[PDB]
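One structure is given below, encoded as C-alpha cells.
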There are 2 protein chains.
Amino acid sequence: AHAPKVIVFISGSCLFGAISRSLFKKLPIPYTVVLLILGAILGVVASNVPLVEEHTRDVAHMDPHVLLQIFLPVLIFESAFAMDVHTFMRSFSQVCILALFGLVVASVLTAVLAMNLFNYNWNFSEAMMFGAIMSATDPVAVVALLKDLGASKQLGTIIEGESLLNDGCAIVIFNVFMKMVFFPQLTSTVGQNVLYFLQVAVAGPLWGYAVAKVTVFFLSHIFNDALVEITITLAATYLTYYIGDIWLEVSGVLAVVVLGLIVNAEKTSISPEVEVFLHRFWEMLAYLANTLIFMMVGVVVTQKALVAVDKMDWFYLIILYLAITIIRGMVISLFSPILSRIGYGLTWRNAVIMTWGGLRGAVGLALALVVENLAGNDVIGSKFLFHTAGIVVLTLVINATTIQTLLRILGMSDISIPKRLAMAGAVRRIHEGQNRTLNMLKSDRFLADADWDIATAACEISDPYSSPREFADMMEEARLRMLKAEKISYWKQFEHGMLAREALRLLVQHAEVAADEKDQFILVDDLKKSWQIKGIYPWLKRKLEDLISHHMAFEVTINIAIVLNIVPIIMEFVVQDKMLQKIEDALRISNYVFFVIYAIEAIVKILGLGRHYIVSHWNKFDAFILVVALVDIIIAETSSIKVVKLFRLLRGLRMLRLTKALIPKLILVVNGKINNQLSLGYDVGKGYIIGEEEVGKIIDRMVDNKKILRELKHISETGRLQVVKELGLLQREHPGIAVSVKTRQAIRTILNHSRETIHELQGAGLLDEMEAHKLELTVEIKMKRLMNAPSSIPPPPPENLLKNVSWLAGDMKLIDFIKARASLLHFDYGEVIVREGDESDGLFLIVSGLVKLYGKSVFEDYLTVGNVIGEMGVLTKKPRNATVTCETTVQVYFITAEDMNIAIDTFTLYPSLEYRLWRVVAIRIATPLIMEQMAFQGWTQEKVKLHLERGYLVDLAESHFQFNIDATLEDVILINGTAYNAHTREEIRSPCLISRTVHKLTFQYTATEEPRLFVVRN
Amino acid sequence: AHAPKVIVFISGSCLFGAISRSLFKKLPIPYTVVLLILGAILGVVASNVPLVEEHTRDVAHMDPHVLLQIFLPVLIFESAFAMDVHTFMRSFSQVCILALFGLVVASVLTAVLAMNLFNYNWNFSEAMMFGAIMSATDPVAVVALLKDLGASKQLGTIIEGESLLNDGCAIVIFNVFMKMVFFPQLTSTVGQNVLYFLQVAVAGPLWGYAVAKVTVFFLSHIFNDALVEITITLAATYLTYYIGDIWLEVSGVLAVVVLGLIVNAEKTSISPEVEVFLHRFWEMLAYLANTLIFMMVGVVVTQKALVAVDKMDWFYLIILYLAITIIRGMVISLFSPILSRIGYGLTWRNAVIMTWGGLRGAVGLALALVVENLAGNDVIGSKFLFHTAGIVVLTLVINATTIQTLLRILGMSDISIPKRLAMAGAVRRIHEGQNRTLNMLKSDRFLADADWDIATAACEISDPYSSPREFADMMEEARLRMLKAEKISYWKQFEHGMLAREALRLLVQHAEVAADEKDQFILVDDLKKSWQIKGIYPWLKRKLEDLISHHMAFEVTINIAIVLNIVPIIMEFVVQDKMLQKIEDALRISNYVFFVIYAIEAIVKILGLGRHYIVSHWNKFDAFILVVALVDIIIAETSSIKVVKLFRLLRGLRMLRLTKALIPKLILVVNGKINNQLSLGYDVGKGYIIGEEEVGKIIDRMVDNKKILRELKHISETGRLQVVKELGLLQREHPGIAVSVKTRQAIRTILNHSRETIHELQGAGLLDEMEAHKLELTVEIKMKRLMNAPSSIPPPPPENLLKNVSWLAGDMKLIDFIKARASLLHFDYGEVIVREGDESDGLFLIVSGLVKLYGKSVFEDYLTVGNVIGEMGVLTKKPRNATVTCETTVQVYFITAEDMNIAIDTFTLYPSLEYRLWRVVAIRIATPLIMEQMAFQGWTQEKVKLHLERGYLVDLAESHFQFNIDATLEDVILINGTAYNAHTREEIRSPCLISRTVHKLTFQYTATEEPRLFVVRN
C-alpha cells in the first residue's frame, strides 16, 4: 500500500532535517537552505539513476489537494497558535491595516512588474497569482532575534501578526486567481461576486469563531482526561478547515486562523499539560511540513524547472528580488502616516527591520508547487517554481544572515545597563553558591577524592552578555530605582498568585513605559483604562433586564415542545419549497395534533392565571400565534398565494417565541463580559495598591535625600488613594459581579496553599508519591471548576455578614446573642459616624457603602463591607483614635458598648471572646511592624500575614513575668499596654517590635493601659 | 483526494471516542463497548441509507496493509513504551516463560477445540490462526486497578509484560499461518524453515537492539533541540518496523518491542520534556487506533458478519468463552511449579487475577479484520470476525466489570493500615492549613465580604480512603516504626538528588519486603547484590587489556585507508560472485596501486622501528597480509580455483586487522557496563549509610524501652559497618571507575544547587523570567553533558591531593611550602599508624588505602583518600583521641608537627591558616550537634552541612566577651575550650550546642584549653 511508503519518505525527511538542523547550528545560514541543497542532490540522483527513480517517483510529486488541504492548514494553524494573542489584539488595528492593505498593494505592484518586466506575456490573473505568491512571508527567524534581544517587543508581535494575516489573505487571493486561470467558468453577475466575497471574507472568521466557542465550551467541562482534550482540539482544528473549504465552500484558512487565536486566548480552559503538549505537537507538525516542502522544492526544481531556465531568467530573478524589497519598504513608508497614529506607532528603524525582515518561506513554495502541478506541461509552472525558489534562497541567504548585523548597525543589539547589571549580579550569586557547595563537597567522607579540577571547570557558568544639577541627577536615580522596586513587587505578587498573568503584564508594561519616558511615574489614569468598563455591555444588561422583567414543569415542557415541533415544520416547508403520500398526510396530521395539544399551554395558562392572563406581554403573542394557526389550519377543511404565505408565517411565528427563553442566557453572556473586564481591573488595582504599600516601606531605607524622599512618598500615596477609592466605587456599580470576583480569588488562594501543603508533605516524605498525585488531582479539578463559577453571585444578607466575622465566627450561642442585641443604622453622604476623642459608644460593622478614615497615629484611607470600625473601643475604653466619614450611602450594624460589655464579661471560655477580639486587633497592629523590619528582606505582605496567623496572644495574668525560648518561638510583637525590661528596667509603652535580644519582660497593674503581647511559634 | 477524507473520518472517530469516554465514566463498562455499539448503529445506517453508504464505503474498509503496518506497530510500541522496564527485567525469566510457552500451548489447545467443537471443518492452519487471535490480550484496564490499589505491584508488572510479549508472538504466529492459508507456496526444505525461524525470532530483536543503540547514541549528542529528539525517535520507530518487515523480511513487531524497551530504559539520554511529550504522544496514537478499530469492527460486523450467523454460532461463542478461560487458568496452574521457583513467585490468588484479567483487545480485532478482508466471500472471514468480536464483548462486559468485585472477594482491595493512617494525617494537615488561610483571608481588606459559605464548601478536600508478650508487641512496633523512618529517609534523600530513582526503588523495595516478613530488618547481604559485580566484565576487561598491551598521523591515515579500500574489494568480489570493461580494469588498477602505496605503512614502519619491527605481534600480520597479496597480484602478470580462493583471502585478511583498532573501543564498552553497575551499588550503599546515620539519631527520641533501643541501635550499626568497609574495598578493586563515579555526582550536586539559586533569584524577582530560562538552559546542557563523561578517569597524583585539601586549597605560597616540607609514608596491612594518648607528631593526609579508627568519645569507622587524620593534633597539642589502624595497604603524606608549627606561626593573614584548620575541625564537630537537635525536625545531613557552610569562627581575643543579635545570627556551636555564662557564671567545657537562650559568654586564659566558638549568619 501507498501509506507505509509515504510514512517511510516522511521519516527520511525527518532524518535529513535532523542532520541539517544539527550540523549547521554554528553557521549563520538557516537549515532550510541545506534542505534545498539536499533536495537538489536527491533530484539529480533520482534523475540519473532509474533504479531509485522508479521507487521515488511514486512519492516525489504531491497533488494540489495534499498541499492546499494538509500542509497549508498545518502551517497556518501553527503560526496562529504560537502567537501571544493579547499583544496582537492590542495592536490589531495597526497590524490589520498593514496586512490587509499592504498585501493588496504589494501583490498588485508585483503583478504589474511581472507583466512589464518579464517577456513571458502573462495575463493579469497569472501575474496576480505570482504577486500573491511573492507577497507571503515567514519571519520566524527574525522574531526569534527580536525576542532574544528583548528590545522593541511590540515590534516582534507586530511582525508576527502581520505575517499571519498576510499569509492567510495571500492564500485566499491565490485560491481566487488559481480558479480563474486553471478552472475557468462563465462570467458571473456582480451580485454573485459580492456574495462570493462575503462567503470567503466574512463567513470564514465567523465559522471559525463558532467552532472555537463550541470547542472551548466543551473543553471547560472535561476533567482528568488529557487525551480527550488533545483529541478534541485536533479534531476541531481539522474539521473546521474541511467543513469550511469543502462543504460550505467558506474560506477554511481564515477559520483556522480564528480558531487558533481563540483557543490560544482561552488557554485557562485547557489543563496546562494539554497546553504544553499542543504547543509542542503543532511545532512538530510545522517542522515536518517545512522540511518536506523544501526538499520537494529542491527535487522538482532540479527535475523539471532548471531544464527550462535561460540566462535571462537569472537577471529577472535578481531584478525581482530588488523590486519586492523596494515595494515592501515603499508600502510601509506610505502607510507610516497612518501607522504612526495608531497602536504602537512605528519608529523609522523599526520600519527598516520590517522591510529587511520579510523572509519568504514554506507557504509561497507550497503555492508555487500547486501552480507547477496544475500547469502540467506549460512553461508557466517552471517559471513560477524557479522564481519562487530563487526568491526564497536569496532571502534566506542574504536577509536571514545580515539581519543580525543590521540590528547591530541601527543600534538595537546593545543590551541595556539595567539588564546587564542584573545578569552580572545573578552570575556572581550563582558563582558564590557554587563555591559554597564546592567547599562542602570537599569536606565530605564519600566524595573527598573527586578530581576537583574536572568538576570546577565542568560547572562554571559564565556571563552570557559579556546642587540643582546634582539634585536632578539624584532625582532621576531615585525615580528609576523606585520603578525597579515596583517591577520586583509585581513579579513577587505574580509568583504567589495575587496577580493574573495579564494583570502582571499590564503593570510591567506601564512600569517600563514609565521608565523610558522622562520625569515619569506610573500614571493612575493609565491603570483606570482597565476597570473603566465601556458602556455597551451595561447598556445591554439593563435593556435585557428590562425586557425580561403555572407549575415549574410547564415551561420546561413547552420549551422542549418548540424544539420538537420545529423539525416537522422545517421538514414540510423545505420540501414544499423544493418541489410519501403517507408522509405529507402524517406531517399535516402532526401539525393539527400539535395545535390541538397546545391547549396544555394556551387554555391551561388562561385558566391558571385567570382573567389577567393577557396582562403579561408574552401571553399576547401566545394568543396571536394560536389565532393565526387556527385560520391556516381551518382552511384545510374548506392555492399558491395561500401556501407561499403560510410557509412564511407558520415558520416565522413559531421560532420567534423562543427568544423569551433565550434572553436569560444572553444576560449571562453580558455578565460574563462584564465579569472579565471587572476582574482584570480589580487585579491590576489591587496589585498596584499592594505594590505601593510595599515600595512605600523600602524607600525609607533606599534614598538618603529627605526632599526626594517626601516627593516620591507623596507621588506614591496620591496615586494609591485614587485607586482605593475607585475600587470601592466599582463594587457599588456592579455588586454581584464583584462578589463573584472576590469569592473566586479566595478559593484560588486556598487551593494554592493546599497544593503547597501537599508538596511540603511530599518533600518531607510523609506522603507517598502516588498519594501526592491523587490529592493534587482533586486540587486541580477544583481549580478548573473555578472557571465555571457563576459570573454573578447574589450579595449575602447582613445576618450572613454577622455570621462570618473573624471573631463572631465561632459559638452559635454568641451569634444568637449578637442577633439578640444589635442595631442596624443607615447614613447619607457626608455624615460623619466617628469623631476623634469621643468616648466609646460601641462597635460598627459596615454592611454597605464606603467610608473614609482620618487620624494622627495621616491614616487617610477607606474601609468597606466586612470591616469593623472601633475594634478596641470596648477593649481599651478610651477616646477615639480617628475620624470616620461616609464617602457614600452607608449602612452598618451598631452594637452598643453597653451591649458589648455583657458578652465581653460572659463569654470567657478558653477561646475567649476578648482573646479573639484582641487577636484581630493584634494582627492589624503587627503586620506593619513586621514589614518595616523585613520589606528589604524580601517578604510580601501576605506571607507576613500567614506568618502571623500561627501566632497567639501571650497568656498574661497567670503571672506578670515571662521569658521565652527560640526553640519554641520565632517572633514577638508588643501590641498595647505597659511593659518593662527585666534587666535594664526600661519601660515599653508603645506598639513595638520586641527585638530578639529582649530577654525578659515584666508587667504591672497600670489598669488604664493593661498589657497585651503577641508571640509566634516556629 | 482520499487523504483529507480519511482525516475527516479519523476526526469523527475522535469525537465519538470523546463522547463515549466522557459520558460512561460513571458506569462500570469500558467505553470501547460503547464504541462497538456506535459502530453497529453506524453500520445499519450506512446499510439502509445509500446516500451515506456511497460516501462512507470509501473509508469503511481497511486494507490488510494499513492494519498490519500502521495500527499494530502503534499499539505494540505504545505498550512497550509505557512499561516500567526495570521491574520487567527483574521478572523477565518468569514473564518470558509464561508468555512464550503459554501462548503456544493456549493457541494449540484453542485450535484443537476449534477443529473439534465447530462444524466449520477448518484445517489446522486456519484453526491455528484462530487460536493465535484468541490468545492475544489487553489488560490495560486491570493493571490500572492493580496500580491504584498498590497491593502486589509486581503482579501488575508481570501481567503487563506478559501481555506485551504475548501480543508480539501472537502477531508472529498469525503472520506465519496467514501466509500458509491465503498465500500458499511450495513445500520448503527443513533447512530453509530453520533459517526462517531464526529470521523471525532472532534477527528481529537484534535489529531492534541495533537501531535502539544507534538512536540513543545520537540522542545523547543533541542539545537545545526538543524537536530533533522527538522527530528522531518517531522516525526510528517507524523505520525499524518498515525496514524489518519489508526490506529484511525480519519480524518488525519484535524489533519495535525491543526498541521501545531500550529507549524507555535509556530515558536519561532524553531531555525530560521530550520524555513526557513522547509518552503522551504514543498514548494519543494508541487511543486513536483503539477507537478506530472498535468502530470498524462494529460497522463491518453489522454489514457483513451478522448476516451469516446462525443460532448455533452463539452456542459456540459461549462455549469458546468458557474454554479459553479454562485454558488460560490451566496453563497458569500447570506452569505454577516452575513460576513459583523464579522471579517474584506466584501466589494462588495472583494466579486467579491473572486468569480472570485476560481481557482481549484491539490486537485480536485487527487480526480478525485482516482475516475477514483476505477471506473475501468465504464464510471463514465472517466466522472469525463474529467469534472475535463476541469474545471481546464478553470479556469487556463480564471480566472488566467483575474484576473489582473479585479483587474485593479475594481480599486485596483493603488498603493497609499504614497508608490509611498516613492519608488521614495528611488530610488533617491540609484541612488545618485551609483553616489558617480561611482565617487570614477573612482578616483582609479586599476580600472581606466574599461568601465564605461558598468558598469553604468549594475547597473542602475529603479523605479518599473513607512482660515478654508485651515486649514482643513493643519489639514489632519498634521494628516497623524504624523501617518507616528508613523509608522516609530514602525519600528525603531522593528529593534532593543523593539517590538515583533506581537506587531509591531498590532501597524502598528492600524496606517493604523487610516490613511484611516477620522478625526482619533490611539485610546488608541483599544490598550487596548491587555492588557485587559479576565476573564476566572484569574477565573481559583484563583479557582485552592484555591483548592490547611512527608519528601520530600514520595510524589515523591507515585506519581511514582500510575503510576506503574495502569498498573496491567488496564491489569487485560481489560482482565476481554474482556473474564495465573499464570498470574491472579500474578495480584491478586500484588494487595494484593500493598495494604499491601501502609502502607508506609497511616499509616506513620497518625503517622507523628498525630491525625490531617484527617484535610487535601485529606487525607480523602486517607482513603476512602483504606477503599473500604480493603473490596474488604477481599472478596477474603470469582459473576458477585461483579466483574463488583469492576472493576468500583478499577479503578476510583485509578486514581482520581492523580489530586492532576496534579493541580499544570494546574496552570502553566494558568499562561502561562496569561503571553502571558500580554506580548503582555505590548509590545504594551511600544511601543506606546515610539512612542509618539519620535513623540512628531519631530512635533515641522514638522508643522508650532501653533494651529495644540497644538491640535496634546494634542492628543498625552492625549493618552500617559492613557497607562502609565494602565501599572502601570497591575503590581499590576498580579505581578509575570509582573516581569517575565520584566526580559525576559532585558535578550533579553543584548543578542542582545552581538551579536552586536561579529559582531563588527568580522567585525574589531579582532576575527576569526570560533571563531565568536562559541561565537554566545552560544548567541543563551541562547536566546532559554529564552523561557523556568518560566512564573511567585516571586517578590524580598525590600532589593534586595536596593541592585540593579544603584548608590547603588557598595560597600558592602555602602549597609550595607544604611541598617543600612534607614526607610520604607507606604501610602494610595491620600496621597501626596512631595510638591513643600519644603526643602530637604531625598530620596525616591519606593518599591511598583504607584505615579503621577506634576510640572513646566507639567511633568504629573507616577513612579513605582525602581524609586528614590528626586534624587538631597541632592545634590542641594534647594526647591523641583515637587509634587508627591500616585495614589495607595504606599510603599517606606525613608532615611533622615541627613542620606545621612554622607555617602555623607564619601564615597569619586574614584568611588565617589556623582559622581554616579550626573551621575544618568545627564543621565536623558541629554537624552531629546540629543533627541531634533537628533530626526529628526533618533536616537531612547535607542541608545541615550547607547551613553550617555559611558559619564562621568567632573572632575571639579581640576581647574575651561577646553577645549576639539574632538579626545577624541564626545558630551557635561551642567547638572547644573553656567558656562560662556571663549571667549564671556556669562554666562550659565541652563541645556544646549553645542553646538560643544563652545570652552572653566570657572567656579566660586557660592556655591549655583555649576557646573556639562557631556562629551562623542568617
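Using the numbering of Swiss-Prot, the residues shown for chain A are 72-537, 571-653, 676-705, 725-783, 794-1012, 1031-1191, in order.
Looking at the header, which is where the method is noted, we find electron microscopy, 3.3 Å.
For all residues, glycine too, the Cβ spot is worked out from N, Cα and C.
Annotation comment: Swiss-Prot describes A:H73 as 1,2-diacylglycero-3-phosphate binding site, evidence class experimental evidence. A:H73 (1,2-diacylglycero-3-phosphate binding site) carries a helical DSSP state (H, G or I). Cβ neighbour count for A:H73 (1,2-diacylglycero-3-phosphate binding site) (all protein chains, 10 Å cutoff from its Cβ): 13.
Listed in sequence order, the residues of the same chain lying 6 or more apart from A:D238 (mutagenesis position) and placing their CB within less than 8 Å of its CB are A:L146, A:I147, A:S150, A:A207, A:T208, A:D209, A:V434. Quoted from Swiss-Prot, the note on the mutagenesis of A:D238 to A is: Abolishes sodium:proton antiporter activity.
The note that Swiss-Prot attaches to the published mutagenesis A:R399 to A is: Does not affect the production of voltage-gated currents. Abolishes sodium:proton antiporter activity. According to DSSP, A:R399 (mutagenesis position) is assigned to a helical segment.
Mapped onto three states, the DSSP output places A:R803 (mutagenesis position) in helix. With a 10 A radius on its CB, A:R803 (mutagenesis position) counts 11 other CB atoms from all the protein chains. Under the heading of mutagenesis, Swiss-Prot lists A:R803 to Q and annotates it as follows: Alters the half-maximal activation voltage of gating current. Shifts the activation of the transporter to more negative voltages.
DSSP gives A:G1043 (3',5'-cyclic AMP binding site) a coil state; it is part of no helix or strand. Positions annotated as 3',5'-cyclic AMP binding site by Swiss-Prot: A:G1043, A:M1045, A:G1046, A:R1053, A:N1054.
All protein chains shown were included, and the count of other CB atoms within 10 Å of the CB of A:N1054 (3',5'-cyclic AMP binding site) stands at 17. Among the features that Swiss-Prot reports, 3',5'-cyclic GMP binding site is placed at A:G1043, A:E1044, A:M1045, A:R1053, A:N1054.
A mutagenesis experiment is reported in Swiss-Prot for this position, A:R1053 to Q, and the note states: Abolishes cAMP-induced shift of half-maximal activation voltage of gating current. Other Cβ atoms within 10 Å of the Cβ of A:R1053 (mutagenesis position) number 18 in total over all chains.
Ranking the recorded positions A:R803, A:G1043, A:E1044, A:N1054 by the distance of their Cα atoms from the Cα of A:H73 (1,2-diacylglycero-3-phosphate binding site) places A:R803 first.
Same-chain residues that are not part of A:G1043, A:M1045, A:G1046, A:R1053, A:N1054 yet have a Cβ within 8 Å of the Cβ center of the 3',5'-cyclic AMP site turn out to be A:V989, A:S995, A:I1042, A:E1044, A:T1049, A:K1051, A:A1055. Across the unmodelled segment of 10 residues, the C-alpha atoms of A:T783 and A:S794 are separated by 12 Å. Sequence-distant neighbours of A:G1046 (3',5'-cyclic AMP binding site) (same chain, 6+ apart, CB under 8 A from its CB) are A:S995, A:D996, A:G997, A:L998, A:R1053, A:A1070. In the structure as shown, the Cβ atom of A:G1043 (3',5'-cyclic AMP binding site) sits within 10 Å of 23 other Cβ atoms. Here the CA atom of A:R399 (mutagenesis position) lies 72 Å from the CA atom of A:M1045 (3',5'-cyclic AMP binding site). A gap of 22 residues interrupts the model between A:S653 and A:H676, whose Cα atoms are 17 Å apart. Nearest in space to A:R803 (mutagenesis position), taking C-alpha to C-alpha distance over the recorded positions A:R399, A:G1043, A:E1044, A:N1054, is A:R399.
A straight line from the CA of A:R399 (mutagenesis position) to the CA of A:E1044 (3',5'-cyclic GMP binding site) spans 69 Å. Take the CB of A:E1044 (3',5'-cyclic GMP binding site) and look out to 10 A: across all protein chains shown you find 17 other CB atoms.
Spanning 33 unmodelled residues, the gap from A:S537 to A:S571 amounts to 36 Å when taken between Cα atoms. The number of other Cβ atoms within 10 Å of the Cβ belonging to A:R399 (mutagenesis position), over all protein chains shown, comes to 22. Taking all protein chains in view, 20 other C-beta atoms sit within 10 angstroms of the C-beta of A:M1045 (3',5'-cyclic AMP binding site). A:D238 (mutagenesis position) falls within a helix when secondary structure is assigned with DSSP.
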